[PDB]
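Worksheet for the structure shown next.
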Amino acid sequence: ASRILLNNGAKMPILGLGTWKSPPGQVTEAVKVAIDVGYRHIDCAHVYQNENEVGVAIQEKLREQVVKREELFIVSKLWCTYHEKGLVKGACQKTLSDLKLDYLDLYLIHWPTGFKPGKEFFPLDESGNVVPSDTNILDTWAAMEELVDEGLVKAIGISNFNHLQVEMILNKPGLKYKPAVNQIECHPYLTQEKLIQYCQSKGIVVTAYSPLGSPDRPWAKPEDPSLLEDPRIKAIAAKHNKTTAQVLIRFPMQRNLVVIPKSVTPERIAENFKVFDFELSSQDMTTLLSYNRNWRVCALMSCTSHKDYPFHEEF
Ligand SMILES: NC(=O)c1ccc[n+]([C@@H]2O[C@H](COP(=O)([O-])OP(=O)(O)OC[C@H]3O[C@@H](n4cnc5c(N)ncnc54)[C@H](OP(=O)(O)O)[C@@H]3O)[C@@H](O)[C@H]2O)c1
Ligand SMILES: COc1ccc2c(C(=S)N(C)CC(=O)O)cccc2c1C(F)(F)F
């Protein structure tokens, strides 16, 4: 079952390619290979600084008649320094021009935290705390709604919103469109049962990021657990004659989640897609869930400071 029905009436492929930390010199090839082997969903963001190169790949495959625009599902995200209502369209418009698209299938508020606007993506004070902006997320939501009504994006959603924050959008006075997606970190060490159950109960689809535990994250520490090297997970892989990565991708799929593993390695790209020919047992699923430890790749300690920091609450 390759696509899930969103509350805007559209269908979203449950496997997409992530692009965070995909180097600009390699990500054009990575996205071309991904399209060639089956992927139809690419997860992007202005802050990754590689959307132009992603867009070159998309356009080449459109031009080559490999894929049709309607069959692709291209996602990007509104960076934190653009939460002011006056900046949202332009932020979107940049992303469209870079990806060489005239609409996005899905546009997310990347983080609940607005940052001070300017050329800096990560503005810090003379002590290093992130400098917030005085933007209310409801007002940012209203600006996202306008994008739908302008034809620039087919669906809007959120990312890294905790339960109170999703609830805040859903109770927005005058809410016109419900979020379609909440994109959050999720893997056997951070299983998110409460937030996921809450979102699904509201008709919001959850996308799972860092499903392999982001071994290329720049802040990796030796003492950090490692999904890909966890002997318990390797064993489950071995019982199904798949790799560990394949188990880690199949796992959210069986929880009715969308999942976006990143790779710029052609063999891994292809491997990561071969996840529709096997099923984890109920016991496997329960077992993988038992590994939870509230471990986050994206803990973002410099943001703990911010009003809307989403991870003070477990969910
Ligand atoms: N919205 C948010 O706040 C947010 C935050 C973080 C991430 N995300 C999205 O989620 C995507 C995925 O998360 P991530 O990039 O943090 O990490 P990830 O997908 O968990 O892991 C990426 C790492 O795993 C490696 N890898 C890929 N396939 C592998 C395989 N089959 N075997 C062994 N290693 C493999 C990649 O190496 P190579 O590339 O060298 O092959 C890379 O080092 C991102 O790229 C981004 O699109 C969203
Ligand atoms: C909301 O705060 C964020 C959000 C994202 C980041 C990232 C990024 S771009 N990611 C974790 C990837 C992603 O957000 O998709 C890198 C470094 C600091 C960040 C911070 C930080 F505040 F720590 F600066």
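Since chain A takes its numbers from Swiss-Prot, the residues it shows come out as 2-316.
Backbone N, Cα and C define each Cβ position, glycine as well.
Look at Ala271 (NADP(+) binding site): DSSP puts it in a helix. Long-range Cβ contacts of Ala271 (NADP(+) binding site) within its own chain (separation 6+, distance under 8 Å): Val34, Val38. The NADP(+) binding site annotation in Swiss-Prot covers 10-19, 211-273.
The Cβ of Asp44 (mutagenesis position) has 27 other Cβ atoms within 10 Å, all protein chains considered. One mutagenesis experiment catalogued in Swiss-Prot, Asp44 to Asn, is accompanied by this note: Reduced glyceraldehyde oxidoreductase activity.
One mutagenesis experiment named in Swiss-Prot is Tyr49 to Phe, and its note says Complete loss of glyceraldehyde oxidoreductase activity. Long-range Cβ neighbours of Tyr49 (mutagenesis position) (same chain, at least 6 residues apart, Cβ-Cβ under 8 Å): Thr20, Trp21, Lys22, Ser23.
Swiss-Prot lists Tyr49 with the feature active site, proton donor.
Every protein chain considered, the tally of other Cβ atoms within 10 Å of the Cβ of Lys78 (mutagenesis position) stands at 25. Among the sequence features in Swiss-Prot, the mutagenesis site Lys78 to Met is noted as follows: Reduced glyceraldehyde oxidoreductase activity.
Here the residue is the original one, while Swiss-Prot reports the published mutagenesis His111 to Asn with the comment Reduced glyceraldehyde oxidoreductase activity. Neighbour count (other Cβ atoms within 10 Å of the Cβ, all protein chains): 20 for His111 (mutagenesis position). DSSP gives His111 (mutagenesis position) a coil state; it is part of no helix or strand.
Residues annotated as substrate binding site in Swiss-Prot: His111.
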Among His241, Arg251, the one of these binding-site residues whose Cβ has the fewest neighbouring Cβ atoms within 10 Å: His241
Three-class DSSP secondary structure - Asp44 (mutagenesis position): strand
Integer Å distance between the CA atoms belonging to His111 (mutagenesis position) and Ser211 (NADP(+) binding site): 15
Recorded positions whose CB lies under 6 angstroms from ligand 1, from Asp44, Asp231, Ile261, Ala271: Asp44, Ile261
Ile261 (NADP(+) binding site) as reference: those mutagenesis positions from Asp44, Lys78, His111 with C-alpha within 10 Å of it: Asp44
Rounded inter-Cα distance in Å - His241 (NADP(+) binding site), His111 (mutagenesis position): 35
